[PDB]
There are 2 protein chains.
Amino acid sequence: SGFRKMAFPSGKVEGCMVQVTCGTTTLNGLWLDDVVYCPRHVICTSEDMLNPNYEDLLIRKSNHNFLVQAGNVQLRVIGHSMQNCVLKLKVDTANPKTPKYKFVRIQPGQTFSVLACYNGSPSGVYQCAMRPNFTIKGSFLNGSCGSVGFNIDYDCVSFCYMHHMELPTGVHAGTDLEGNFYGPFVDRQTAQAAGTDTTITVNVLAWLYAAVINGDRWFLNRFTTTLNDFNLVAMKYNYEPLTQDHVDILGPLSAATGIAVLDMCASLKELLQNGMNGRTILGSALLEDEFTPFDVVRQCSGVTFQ
Amino acid sequence: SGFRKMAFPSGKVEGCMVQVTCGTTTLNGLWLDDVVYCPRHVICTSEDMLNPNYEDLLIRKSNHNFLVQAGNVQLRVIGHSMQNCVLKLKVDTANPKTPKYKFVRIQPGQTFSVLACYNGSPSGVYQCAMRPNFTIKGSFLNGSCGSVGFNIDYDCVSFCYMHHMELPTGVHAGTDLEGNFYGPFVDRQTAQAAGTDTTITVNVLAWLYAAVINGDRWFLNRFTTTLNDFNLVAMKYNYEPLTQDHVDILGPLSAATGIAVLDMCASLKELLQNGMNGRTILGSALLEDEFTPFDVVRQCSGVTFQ
Ligand SMILES: [Cl-]
Ligand SMILES: [Cl-]
Ligand code: NA
Ligand code: NA
């Protein structure tokens, strides 16, 4: 019993983190086989960031302009290329600790573990969700660029996020490992800002199921709702509409507790319209939306990883 | 920017997790150098657990009655002993992945990361605090015994907790790595219950400083209080008394933000006596007490260079 924000074990990713230096800039890179992936803005000076011509800036660079350090060992760069917003540095050594991996672009609402790194050295791990507005509410200090987010699937480590920048409100923007930003953000100094956000309804329901699994039941009722009527209430409270796909993904938690998804929706409708009346759920006085259905399953069933 | 429940990267501990089997019982062990540490209750049947004579049970077992599996490799047990509530299995191979490490005993209010494991394999990592009543509000299922809690400082893992049991309210109890329980708990099946818990005052204050750092200021006021006057209010609200040592520990955060410790106490006194009136602090409607002052500095400022 118990329910905590729980990250995936980070060891397989820790063994892939390196330090990348170009000119006066140092950040983090991801070393998989004989390639190091990092944000392409490592090649930019402060002046360059105003309107960087990345193709021109990269043409002027050579392999020796890039320093890669894995622990206390220098890896010599023997090639460089650019894929969207990610720099790929071919190095003289394949990472002997490379896990089975894939690059996956996640959807808004889905969570991942972030391994916050500085100077190529992992410093902490925590859970984040990709918000509907395509930002993450991370915790990152100077030097954190290139830190990565990941999940572990049944097959392998699934890298989904590379950290690029902090937005004015203190939330964070980055790319997948193919270098495509989540959301409309760009790796230039512009006026860009996060748009309005929305609460991830399927995750709130998953967390209510986690609460029932853990013995918190006061919010269950005998009321019913249709999916349409629930979604109208959800929209009033700036929750995302719940799709039938989301209902289907909640199936395993519905089965584990014996509470049909639409009955949990009737509970959530009352919570949105009436609040908690001084009660708590899993120790919280607010509804939590950064656990996915699978996050609840992996924690409440004790799934383990390679 | 940002503030998250942040754990230490788990890789250095993952490399030490093994599976220990005695009879029909399997749990987790910690393999450091040529010793595997695990809860001694691994030697008990359910019937033994009612009133176990551990000395007698252990003296009648031989080395070959213990199976230790590290990944797919069987380790050979060449000796065994009991130190308080921890069993120590000497094996004929030193763990090549042994990190720099220490065994430390923590105090209530201090935090650590937990690598929850099942059958010697890692499930997830989370952060928690040792409660004033010496339990931890963990996330643990059957099979998780022998999972460890730890802090990491400059590549050195300080192990502070080994998991032994879940208590009737669903909170968790365990030992230091020398086998001494935290709190009034014993490794036998008996009616034992956690005592009444209290809130970790110094940690709430630290979190309020984290909130100021992250831009929250509404709870700051023009009021003042003495340490003795504040502690009169703290006692009324089931908060631990605040000591001058706690005030000294809060020194750096106080100087960094310009908010005297006793002025933050005045803010906390107002929060306890009046509530939040519909507002939030760091996106929470309740006061958080599982971040220490050092945890706040580590996350918002970083670790100093050695
Ligand atoms: Cl913004
Ligand atoms: Cl061995
Ligand atoms: Na809350
Ligand atoms: Na109890």
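Numbering of chain B is taken from Swiss-Prot, so the residues present carry the numbers 3264-3569, in order.
Structure method, as recorded: X-ray crystallography, 1.4 Å.
A Cβ is built for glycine as well, from the same backbone N, Cα and C atoms used for every other residue.
If you check Swiss-Prot, you get these features:
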{"type": "ACT_SITE", "residues": "B:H3304", "note": "active site, for 3CL-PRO activity"}
{"type": "ACT_SITE", "residues": "B:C3408", "note": "active site, for 3CL-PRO activity"}
{"type": "VARIANT", "residues": "B:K3353 to R", "note": "In strain: Beta/B.1.351"}
{"type": "VARIANT", "residues": "B:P3395 to H", "note": "In strain: Omicron/BA.1, Omicron/BA.2, Omicron/BA.2.12.1, Omicron/BA.2.75, Omicron/BA.4, Omicron/BA.5, Omicron/BQ.1.1, Omicron/XBB.1.5, Omicron/EG.5.1"}
{"type": "VARIANT", "residues": "B:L3468 to V", "note": "In strain: Zeta/P.2"}
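Everything Swiss-Prot records as a feature, shown here on the structure.
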residue : record                            : DSSP (3 states)
B:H3304 : active site, for 3CL-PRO activity : helix
B:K3353 : variant position                  : strand
B:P3395 : variant position                  : coil
B:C3408 : active site, for 3CL-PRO activity : coil
B:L3468 : variant position                  : helix
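Neighbour density around each Cβ, counted as other Cβ atoms within 10 Å, peaks among the recorded positions B:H3304, B:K3353 at B:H3304. Listed in sequence order, B:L3290, B:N3291, B:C3301, B:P3302, B:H3304, B:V3305, B:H3426, B:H3427, B:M3428 are the same-chain residues six or more apart from B:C3408 (active site, for 3CL-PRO activity) with CB atoms under 8 A from its CB.
Cβ neighbours within 10 Å of B:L3468 (variant position), excluding its own Cβ and spanning all shown chains: 27. On the backbone, the CA of B:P3395 (variant position) and the CA of B:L3468 (variant position) stand 16 Å apart. Spacing of B:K3353 (variant position) relative to B:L3468 (variant position) is 45 Å (Cα to Cα, whole number).
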